[PDB]
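Q: Handing you a structure now.
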Amino acid sequence: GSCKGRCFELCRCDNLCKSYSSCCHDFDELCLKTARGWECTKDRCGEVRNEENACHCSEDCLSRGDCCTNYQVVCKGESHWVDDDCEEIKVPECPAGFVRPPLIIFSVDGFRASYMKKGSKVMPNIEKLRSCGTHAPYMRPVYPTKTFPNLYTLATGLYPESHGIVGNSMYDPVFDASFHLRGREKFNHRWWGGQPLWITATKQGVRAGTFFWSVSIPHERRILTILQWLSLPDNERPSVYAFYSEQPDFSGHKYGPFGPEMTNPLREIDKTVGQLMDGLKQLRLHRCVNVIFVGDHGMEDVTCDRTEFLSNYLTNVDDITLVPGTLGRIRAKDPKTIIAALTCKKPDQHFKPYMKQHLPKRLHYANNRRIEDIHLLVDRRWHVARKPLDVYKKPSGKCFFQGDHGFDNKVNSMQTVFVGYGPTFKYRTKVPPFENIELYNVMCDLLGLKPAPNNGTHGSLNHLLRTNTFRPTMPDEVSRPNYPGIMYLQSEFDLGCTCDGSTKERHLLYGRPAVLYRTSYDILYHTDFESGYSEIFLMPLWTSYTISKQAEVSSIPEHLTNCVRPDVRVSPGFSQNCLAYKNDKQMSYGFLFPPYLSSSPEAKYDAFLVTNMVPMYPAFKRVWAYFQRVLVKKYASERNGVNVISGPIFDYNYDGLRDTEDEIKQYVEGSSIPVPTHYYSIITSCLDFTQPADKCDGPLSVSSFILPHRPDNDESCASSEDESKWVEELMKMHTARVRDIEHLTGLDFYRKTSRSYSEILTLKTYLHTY
Ligand SMILES: CC(C)CCC[C@@H](C)[C@H]1CC[C@H]2[C@@H]3[C@H](O)C=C4C[C@@H](O)CC[C@]4(C)[C@H]3CC[C@]12C
Ligand SMILES: *[C@@H]1O[C@H](CO)[C@@H](O[C@@H]2O[C@H](CO)[C@@H](O)[C@H](O)[C@H]2NC(C)=O)[C@H](O)[C@H]1NC(C)=O
Ligand SMILES: CCCCCc1cc(O)c2c(c1)OC(C)(C)[C@@H]1CCC(C)=C[C@@H]21
Ligand SMILES: [Ca+2]
Ligand SMILES: [Ca+2]
Ligand code: NA
Ligand SMILES: [Zn+2]
Ligand SMILES: [Zn+2]
């Protein structure tokens, strides 16, 4: 009936007993003491223990394990941890009975990466962690850039569509229930998928501290509890801890991210970090523990003034439910009728509607029943609401909020912070930006844990660590290619078309892609390009070619515009045919290697082979022809040549994964020719642009995209203007990681380079965001 001698144990006395309350009567005395505040005065040094004080400055406190964190500094002349110089920590300096260096996760809500430039005058402790440890210039959250999806992504390594927490608010039709940030419903385990770090640790024998705190527990008491847990005996001491602060999120919403008011919470956060680090040094654990300082998302300038209203677009908005704000999700209280009515209606429309299946694949935001079919992507700095009355402002007439977040995760104001400090991290080291889905694997490596299956790429962050790295193994190739010669006569071919090799390894710079599923396919060589041609899908899985800086673009001759040629290397039974296209009134065809870039009049005939052809809507051909005729030459001219790999993607169930043949739902009329949902291109060059793409020594440079194969250009409100005004903007919107294309294709890229595999894993997880 009492919490005596079991405050914050690992009637309830735990961190959450207050949350939907359940604490023993005496919890607020024994466990939430507060007298004297949280720091030692030189006036109470050597005091006589008063059991009402929050923390203690008696000399028995080091033996009783309850000093204030500044006790050695004020009462024994030691320095603050922040006043010591960086000293490289080569090994963990831990007590003898420690089996692994502990991990402390210090998570900050809404910490914009830019905040790191307010400097040591605002955040000396944080700036010391950043400069002496390992830090990225920023870390990319997942979409939507909201608190709960992103904190749970950090804990699991999973996209929201997979771990289930797809928003701060969501409706689950199978439960017929709603989930919100406030309320008891979030406490029900039915909402939460994947396997969070605290569960991974416990299942593998690694004790976790309680990661969560009832809101009425002050930040100073949370830090004190973590330090007192670290002083437990060997068989009780947890190995992993978490501290969370709702700041600077609250102030960023109220005053906006550029408000002078922002330095107040930024200082209070930095003092809490100082309290942690002084406490660790007091325990002489400051060279033993790995510390992670990480944010969930950034913060953007948003105001009531900048709101789009559905009631300006729909005739009746009272018959729909809208999840509003920095994103939109719509359900009923006709779907493409609603989409049509929201599509390009106002000149500078500050949101775009999507069926979720048509969102950029890099968002990975569709494969979950809690994600509504209709999605609105909202311009940064802007809000979307159902109707004007939903915008609440102070009686002062001023807006209630000046900052918000939730936008597309390539928005620079949404990027957040990563710093790692301690024995396992590198010393005074800066690493490139990375996505937060990669962090779960790192924390597992820091703890000696085997990660649960997740969406990180294990080994892509090895450069963050000085030890305990994961050694990735390149996957074995599963399908071996055929190399067909001339096996067939031009006379054997029906098809209904008409038409008036190791030099070729200037076109395959990084080895052939490995095919990681079982299938039959052929390598085909040509003067200008190489392809892996699938006998099952009747088209290339990949087409690879190199365009040098000085390449010339030619046209498609008038006498060749409608030319398709049979390929004598490939059976007529394993080729496409032109009858299907003539009979498919909506489908045209295009070519993966562009005829525009042929090296000679004779070579160009290769580009018209039936094995180079892929099904394309006319509306998509406007995009593809512009990319092939205009943009490839541009990139090659900018990057001292480029190597391009292009191919189809089939993802009819929108799970981000290569469809089997059973899942493909659309074929060219009267044929077995499957229709791709997307087309990809990977564009590689030398990071050192003074070396040409085909003669690159060191690191590589990549940009990639996954373009939706649509029968219209309704996504592009300016598509009626010249293609130079919209096509490249559409391509930047559909940028992707090479790793994204690998999931969607079953291919494995960059297998023959002079780079280490871990370096290559990093390359494949880069996303060019512009
Ligand atoms: C807002 C504050 C009161 C804190 C609210 C905390 C609440 C969101 C936390 C507290 C308990 C957590 C669950 C607990 O760890 C058990 C698991 C098992 C794991 O496999 C899936 C996640 C789950 C359900 C945790 C979800 C988050 C919880 C509810
Ligand atoms: C993200 O990672 C999860 C976990 O590995 C993947 O989800 C698994 O997908 C397989 C194959 O479809 C299923 O058999 C498992 O049941 C899934 N597990 C979970 C926890 O959902 C998911 O496919 C990955 N997403 C991407 C885009 O790669
Ligand atoms: C690795 C970065 C931190 C991960 C650990 C971590 C800590 C943490 O306190 C939370 C995490 C995850 O996610 C959920 C479960 C969404 C919590 C929601 C409610 C509150 C108050 C805090 C959140
Ligand atoms: Ca046609
Ligand atoms: Ca799929
Ligand atoms: Na439940
Ligand atoms: Zn947040
Ligand atoms: Zn917020």
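Per Swiss-Prot, chain A residues shown: 56-65, 73-395, 403-569, 589-591, 617-883, in order.
Keep in mind that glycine also has a Cβ here, set from the backbone N, Cα and C atoms.
From Swiss-Prot, here are the annotated features:
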MUTAGEN   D171 to N  Abolishes lysophospholipase D activity
BINDING   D171, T209, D358, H359  Zn(2+) 1 binding site
MUTAGEN   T209 to A  Abolishes lysophospholipase D activity
MUTAGEN   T209 to S  15% of wild-type lysophospholipase D activity
BINDING   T209, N230, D311, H474  1-tetradecanoyl-sn-glycerol 3-phosphate binding site
BINDING   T209, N230, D311, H474  1-(9Z-octadecenoyl)-sn-glycero-3-phosphate binding site
MUTAGEN   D311 to N  Abolishes lysophospholipase D activity
MUTAGEN   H315 to Q  20% of wild-type lysophospholipase D activity
MUTAGEN   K430 to A  Impaired secretion. No effect on lysophospholipase activity
BINDING   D764, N766, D768, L770, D772  Ca(2+) binding site
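So that I understand the layout, could you describe where these features sit and how close they are to other parts?
A: A strand conformation is recorded for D171 (mutagenesis position) in the three-state DSSP classification. Around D171 (mutagenesis position), the same-chain residues six or more apart in sequence whose CB sits under 8 Å from its CB are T209, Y306, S307, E308, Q309, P310, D311, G357, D358, listed in sequence order.
DSSP gives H359 (Zn(2+) 1 binding site) a coil state; it is part of no helix or strand.
Taking all protein chains in view, 22 other C-beta atoms sit within 10 angstroms of the C-beta of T209 (mutagenesis position).
A helical conformation is recorded for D311 (mutagenesis position) in the three-state DSSP classification.
Residue environment of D311 (mutagenesis position) contains 23 other Cβ atoms, counted within 10 Å of its Cβ in all protein chains.
The Cβ of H315 (mutagenesis position) lies under 8 Å from the Cβ of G172, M361, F470, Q471, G472, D473, each on the same chain and at least six residues away in sequence.
Counting only same-chain residues six or more apart in sequence, the Cβ atoms lying under 8 angstroms from the Cβ of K430 (mutagenesis position) belong to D764, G769, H791, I819, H847, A849, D853, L857. In the three-state DSSP scheme, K430 (mutagenesis position) is classed as helix.
According to its DSSP assignment, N766 (Ca(2+) binding site) is coil.
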Q: Taking only the binding-site residues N230, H359, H474, which one has a CA atom nearest to the CA atom of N766 (Ca(2+) binding site)?
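A: Spatially nearest to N766 (Ca(2+) binding site) by Cα position is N230.
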Q: Would you pick out, from the binding-site residues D358, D764, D772, the residue whose Cβ has the largest number of other Cβ atoms within 10 Å?
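A: By the 10 Å Cβ neighbour count, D358 comes out on top.
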Q: I'd like the number of other C-beta atoms within 10 A of the C-beta of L770 (Ca(2+) binding site), please.
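A: I get 14 for this one.
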Q: Starting from the Cβ centroid of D764, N766, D768, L770, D772, which together make up the recorded Ca(2+) site, report each further residue of the same chain whose Cβ lies within 8 Å of that point, ordered by sequence.
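A: Going along the sequence, the neighbours come out as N436, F763, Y765, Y767, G769, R771, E776, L857.
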Q: Taking the Cβ of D768 (Ca(2+) binding site) as the centre, count every other Cβ atom within 10 Å, in any protein chain shown.
A: 17
Q: Under 6 Å from ligand 8 by Cβ, which recorded positions from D311, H359, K430, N766, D768?
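A: Only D311 qualify.
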Q: Which state, by DSSP, holds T209 (mutagenesis position): helix, strand or coil?
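A: The residue in question, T209 (mutagenesis position), is helix (DSSP, three-state).
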Q: Running a distance check here. Ligand 5 versus the binding-site residues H474, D764, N766: which have CB less than 6 Å from one of its atoms?
A: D764, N766
